[PDB]
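I have placed the structure first, in the form of structure tokens, so that the comments after it can refer back to it.
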Amino acid sequence: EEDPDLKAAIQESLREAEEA
Ligand SMILES: [Zn+2]
Ligand SMILES: [Zn+2]
Ligand SMILES: [Zn+2]
């Protein structure tokens, strides 16, 4: 069982890193 909130938080982290 994967956790959609974990994945969503990491995906958000990736988008955020791409802003730099
Ligand atoms: Zn699983
Ligand atoms: Zn949660
Ligand atoms: Zn949640």
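The residue numbers of chain A are those assigned by Swiss-Prot, with the residues present covering 301-320 sequentially.
Positions of Cβ are set from backbone N, Cα and C atoms, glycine also.
Long-range Cβ contacts of the domain 'UIM 2' (301-320) within its own chain (Cβ-Cβ under 8 Å, at least 6 residues beyond either end) are absent. Taken from Swiss-Prot, the feature domain 'UIM 2' applies to 301-320.
In the three-state DSSP scheme, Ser313 (mutagenesis position) is classed as helix. In this chain, no residue six or more apart from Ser313 (mutagenesis position) has a CB-CB distance below 8 Å. In Swiss-Prot, a published mutagenesis experiment is listed as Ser313 to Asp, annotated Strongly reduces the ubiquitin-binding activity.
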